[PDB]
Amino acid sequence: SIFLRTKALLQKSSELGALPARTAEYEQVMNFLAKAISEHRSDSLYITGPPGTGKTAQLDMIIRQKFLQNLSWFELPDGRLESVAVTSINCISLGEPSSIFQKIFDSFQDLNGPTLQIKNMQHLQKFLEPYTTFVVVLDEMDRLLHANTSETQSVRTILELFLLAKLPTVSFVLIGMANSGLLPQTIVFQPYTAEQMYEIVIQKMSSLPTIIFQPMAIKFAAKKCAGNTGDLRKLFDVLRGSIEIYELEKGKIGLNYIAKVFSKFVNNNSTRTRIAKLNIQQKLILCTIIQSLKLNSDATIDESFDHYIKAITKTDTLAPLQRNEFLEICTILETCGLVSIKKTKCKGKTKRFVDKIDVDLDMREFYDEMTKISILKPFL
Amino acid sequence: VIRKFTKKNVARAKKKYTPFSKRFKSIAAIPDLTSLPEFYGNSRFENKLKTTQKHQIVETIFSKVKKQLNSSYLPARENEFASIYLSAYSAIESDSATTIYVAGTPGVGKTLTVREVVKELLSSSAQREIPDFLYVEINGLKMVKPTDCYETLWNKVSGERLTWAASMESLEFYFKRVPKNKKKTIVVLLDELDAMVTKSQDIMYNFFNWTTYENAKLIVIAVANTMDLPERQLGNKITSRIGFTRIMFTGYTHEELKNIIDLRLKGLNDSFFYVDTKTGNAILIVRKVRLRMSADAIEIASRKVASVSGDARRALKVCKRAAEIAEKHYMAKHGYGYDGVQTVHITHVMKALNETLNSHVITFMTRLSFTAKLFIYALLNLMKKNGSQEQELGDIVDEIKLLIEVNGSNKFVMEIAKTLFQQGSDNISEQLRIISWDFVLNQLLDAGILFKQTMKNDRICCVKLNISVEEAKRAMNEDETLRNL
Ligand SMILES: Nc1ncnc2c1ncn2[C@@H]1O[C@H](COP(=O)(O)OP(=O)(O)OP(=O)(O)O)[C@@H](O)[C@H]1O
Ligand SMILES: Nc1ncnc2c1ncn2[C@@H]1O[C@H](COP(=O)(O)OP(=O)(O)OP(=O)(O)O)[C@@H](O)[C@H]1O
Ligand SMILES: [Mg+2]
Ligand SMILES: [Mg+2]
């Protein structure tokens, strides 16, 4: 079926030597590779961008299409067919940052030969002398800092990797992907625009015989996904959810299904609609909570109940409530989504944990809804 | 050799350290893992809790209602069910890797809906229309360590038992490098996702980044308690990998709660039992007794529970509590033991809803001794006088002494003063604290009525009311002596 295959192509794990909107970055990475392998010179690349801009996909395409274990040939524009050994390592999925040299050894030495124990970059530096250009691609190298310690020991691993990819008479290059003169060459992957997103979607769907999308719908989805930091993953979720809603509610699918996606998965709840679903007593207790937080702003449930009792005896509207009924109406306001009760330490001379009221509603439409009720304005 | 300290209770599990990347010498050396005798799921404790039943227990007219209203036994969740089922079915049939994010408040049927989805998916796989898959359930609050999920999932996949780090590179190797034809699809339910959140956030990144791998065939269904969890606690990478689509389980309306309770009360409401009048045991079809639980009671309980939480657990528990109140009154009236119409009325439902609302704190302060009430009265007097929420204990001592020595002409004070300062006894000198001063101070500290700071000078140490001031005032002027003065 065309719907199943189209959703299969629009997954965030889907695959497709240049990416459709990454031609310039591809030529930058291949001229770095030419000046690395052809010169037999070690060098360090540092690729940076927001999420979803296609760094990992571009390096995966480069490794798959254009390339001891994992031995292969690299062809130059001259065409001398140099011998390379390429590997890619995801840094977060390692238990410690100190063992990655070992995993580089575990990516390169054959299982039939002896298995030396690599402790640091000195042992790997000894290992790479008798050789064949070694290519590593470290993904999320930014997770090679240490969250503890300070400045000195945090950079302990990346500086020793940078020295190993810069010392003479080795063939160890270092491509590092991270998220936003021995310094590495910096490439910044840019967030995509709407037209780049449209061209990527048409290129990925060009394998399909029939496009189930009107092109204006793809353009609308791409231009809504083209914000300040807009990624291709969000566009894939939006389009996949468009097929999801289209075949849950039942031809080329319309622009209206994109709006249905952006309305279904954005709960655009208004404080207008929240206040309008309450009764007079929940609105009154919301007003007393607002006034108590206005005058105290580090207030407990019990101090807010005290303020409610003082206000309700000053004004004499209906009948006063007991503390547990007050708390139950506070949880009703949690269920509606206007009041939150957390549990925090005090900052007095007797610091213990207490229940605390926070408000997540904006004042203007709150006062506008409470203005229209005449029996509530003593509490405003 | 003499040790500086000893560890004599070390319990270490039999977990190997070599990960799955070093099992075989090559990628081509890996066989089809679906044929291995240990991979993909290929209890001994259930008989330990067996005994010999030598009695005959009595199940009364309301026993079947209370047993049937439990949480162990899908009307109102059919759009969420359709969304989760269609996404997971498309991910299984195309051999894809997919994250499904589900969030909601407690008891709104998240775990029930995901479990019903995976049961229908396994039944659909049993009819050979989608490929076979392995279902893994990981609950973050059922783990000792957060990294034990690495221990759990890999043990569900391979049948090996490794330490958590080696399990993590084993799972990374399995999801990225092993081809699809040698693998089986895996559906993982991550439940209580916030419990698996650490400072490094490595488990979150790994579990949602494996769903971005081409070869993984991994479906992660993550259950959250809030929808804003990836923005509040997780980074932009994990938020990008989780995705824009997020399924929210709203709290149940009172129609939905009433439909749930009526679904559990089908076959029992408006039915007849054969009831023995000698013992009390009742049999579903000696007297023929009709059992009803009224729909107005269910609708009152459903409306209250739907406004407070929309929680199916609370609606079922309120109905079960009302039935237990009715059944307790029934056993009291007929003298039945634990070896024409019986109704769970609306009054039992109101009692069940009011028993968690009745504010025992005021009742507790009313039923205290005179010294504890005098302490609370003195503290309230100081908060009225100097307007502070924290009062020093020496000030409370001095104002208790003033309250005794000013209104002496009260007859109760003339009766109580010798007890308060000499314990009714000559040869006991006059005391600086009252009798049972530390006793009532520690008693009010145990109840949570009071907070005391941690100082070693007993006079400058501060005391604060942890309870609201108005309930302390109404408890104090309930007392006839303290409201007189
Ligand atoms: N130019 C492109 N053409 C086709 N698919 C693309 C392109 N760029 C990205 N994608 C797809 O978008 C997704 C994200 O790509 P990728 O993993 O490279 O992101 P990233 O920049 O590495 O971000 P992160 O920091 O989140 O890892 C993948 O599904 C990838 O196939
Ligand atoms: N739609 C429903 N129909 C019938 N019973 C339901 C329904 N939803 C919930 N229940 C009942 O409520 C119980 C608790 O629901 P469930 O475990 O699915 O909650 P949850 O939303 O996952 O909550 P928590 O966040 O506390 O884990 C179920 O086991 C079942 O007895
Ligand atoms: Mg990446
Ligand atoms: Mg649950």
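Using the numbering of Swiss-Prot, the residues shown for chain A are 53-68, 76-126, 149-212, 216-264, 280-349, 383-512, in order.
In case you wondered, yes, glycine gets a Cβ from its N, Cα and C as well.
Sequence-distant contacts of A:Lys114 (mutagenesis position), defined by Cβ-Cβ distance under 8 angstroms and a gap of at least six in the same chain, are A:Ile106, A:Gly108, A:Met261, A:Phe288. Residues or ranges marked as ATP binding site in Swiss-Prot (evidence: sequence analysis): A:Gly108, A:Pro109, A:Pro110, A:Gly111, A:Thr112, A:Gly113, A:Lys114, A:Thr115.
Swiss-Prot lists A:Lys114 to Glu among its mutagenesis entries, and the accompanying note reads: Impairs ORC1-binding and leads to defective association with chromatin.
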Checking A:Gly108, A:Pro110, A:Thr112, A:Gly113 - which of these binding-site residues have a CB within less than 8 A of a chain B CB?
A:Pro110
May I have the list of same-chain residues other than A:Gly108, A:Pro109, A:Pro110, A:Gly111, A:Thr112, A:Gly113, A:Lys114, A:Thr115 whose Cβ is within 8 Å of the Cβ centroid of the recorded ATP site, in sequence order?
A:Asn263, A:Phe288, A:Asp330
Three-state secondary structure of A:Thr115 (ATP binding site) from DSSP?
helix
Among A:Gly108, A:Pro109, A:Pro110, A:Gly111, A:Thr115, which binding-site residues lie by ligand 3, judged by Cβ under 6 Å to any atom?
A:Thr115
